[PDB]
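Single-structure report; data block below.
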Amino acid sequence: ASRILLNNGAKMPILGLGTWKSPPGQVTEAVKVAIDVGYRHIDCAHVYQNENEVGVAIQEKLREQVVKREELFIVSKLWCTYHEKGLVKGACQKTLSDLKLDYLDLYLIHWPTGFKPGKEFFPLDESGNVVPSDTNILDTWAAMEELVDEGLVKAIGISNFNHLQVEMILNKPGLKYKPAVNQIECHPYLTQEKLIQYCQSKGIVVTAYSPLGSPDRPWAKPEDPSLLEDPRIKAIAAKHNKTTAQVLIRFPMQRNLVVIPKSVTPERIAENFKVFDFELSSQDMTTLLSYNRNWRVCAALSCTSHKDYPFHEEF
Ligand SMILES: NC(=O)c1ccc[n+]([C@@H]2O[C@H](COP(=O)([O-])OP(=O)(O)OC[C@H]3O[C@@H](n4cnc5c(N)ncnc54)[C@H](OP(=O)(O)O)[C@@H]3O)[C@@H](O)[C@H]2O)c1
Ligand SMILES: O=C(O)Cc1nn(Cc2nc3cc(C(F)(F)F)ccc3s2)c(=O)c2ccccc12
């Protein structure tokens, strides 16, 4: 089954295309090839600095009538420097204009931490600590709710929120809309069993990012563990006559997660989609879960003293 029901009553494709690090001169073609071979969900963000080029591809496939807008599920995220009440609508509208959309299907608070507003995405003090904004998760959440009530977004959600931060929103005085999704890092080295059961128990769908362990992350070190080169995972792939990436994509699908592998390589974009025709066993699933080592692609050092940094807390 290709889609999962959200608590806003809409259906979300469980496979989407990631766009973080997709070069602006390549992502248009990447998104066009992806829609041609079946993707109907694209994961975007203003901080990725490529939403205009993503939008060009979306607009072209709509114009070509390859797909209808109702058949696409387009996600974007509010960056940290825009948590302030007065900046949220403009931020969303800039994303909308760049993506050539009149609404988003899902708009996420990208990280629970607000940063000082301005031109800089990572405003720093002279010792390299991020400069916080005094804004809190709950006021930001009300501003997201306003977007729903203005018709600019169909669903709102969060990303990189821990257990206690999710609970903070679920317990918000006057909460009007629950988060639909919590998009978090998740792969066999960061299996997230506690956070996932909590969110799922509450009707919040979980999206897994960096499902392949983000081999193109700009801060990679050779001594880091490598999912795609892990012989243990490679063995499971071989047994199923699939590639290691295919196994790494099907794994979160079977945990009732949405997953958003990034590629700009047309052959891989198609390979990554061919994951609805094979099943990992229970034993495979528990074996992959056993590889957890709480290793994170995404946890910027410059942010670890922010009041709302999410990853001190166990989950
Ligand atoms: N919410 C957030 O904070 C957050 C954080 C991180 C990521 N995300 C989202 O999650 C998406 C996916 O995460 P990610 O970009 O970090 O990494 P990823 O999807 O885990 O890995 C992307 C890397 O894998 C390569 N790759 C793709 N398919 C492959 C295949 N079949 N075989 C071998 N290599 C393959 C890509 O190469 P090519 O592109 O050269 O093919 C690229 O180097 C992002 O792009 C973004 O949309 C969200
Ligand atoms: O953001 C993505 O989508 C990918 C992403 N991840 N990271 C690692 C990060 N670690 C963080 C930690 C916090 C924190 F909440 F923990 F304070 C807040 C914000 C971040 S960004 C980056 O540094 C980054 C830089 C440019 C574009 C995308 C990203």
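Numbering of chain A is taken from Swiss-Prot, so the residues present carry the numbers 2-316, in order.
If you're wondering, the header gives X-ray crystallography, 1.5 Å.
Placed from the backbone N, Cα and C atoms, the Cβ positions cover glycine too.
Per Swiss-Prot, these features apply:
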ACT_SITE  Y49  active site, proton donor
BINDING   10-19, 211-273  NADP(+) binding site
BINDING   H111  substrate binding site
MUTAGEN   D44 to N  Reduced glyceraldehyde oxidoreductase activity
MUTAGEN   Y49 to F  Complete loss of glyceraldehyde oxidoreductase activity
MUTAGEN   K78 to M  Reduced glyceraldehyde oxidoreductase activity
MUTAGEN   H111 to N  Reduced glyceraldehyde oxidoreductase activity
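Mapped onto this structure are the features recorded in Swiss-Prot.
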| residue | record | DSSP (3 states) |
| --- | --- | --- |
| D44 | mutagenesis position | strand |
| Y49 | mutagenesis position | helix |
| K78 | mutagenesis position | strand |
| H111 | mutagenesis position | coil |
| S211 | NADP(+) binding site | coil |
| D231 | NADP(+) binding site | coil |
| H241 | NADP(+) binding site | helix |
| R251 | NADP(+) binding site | helix |
| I261 | NADP(+) binding site | coil |
| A271 | NADP(+) binding site | helix |
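Checking the binding-site residues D231, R251, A271 against ligand 1 with a 6 Å cutoff on the Cβ atom leaves no residue at all. Here the candidates are the mutagenesis positions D44, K78, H111. The one whose C-alpha lies nearest to that of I261 (NADP(+) binding site) is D44. Across the structure, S211 (NADP(+) binding site) and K78 (mutagenesis position) are spaced 16 Å apart at their Cα atoms. Of all the mutagenesis positions in the list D44, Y49, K78, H111, the shortest Cα-Cα distance to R251 (NADP(+) binding site) is found for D44. Rounded to a whole number, the C-alpha distance linking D44 (mutagenesis position) with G10 (NADP(+) binding site) is 20 angstrom. Among the binding-site residues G10, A221, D231, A271, the residue whose Cα lies closest in space to that of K78 (mutagenesis position) is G10.
If you take the C-beta of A271 (NADP(+) binding site) and look for same-chain residues 6 or more apart in sequence within under 8 angstroms, you find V34, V38.
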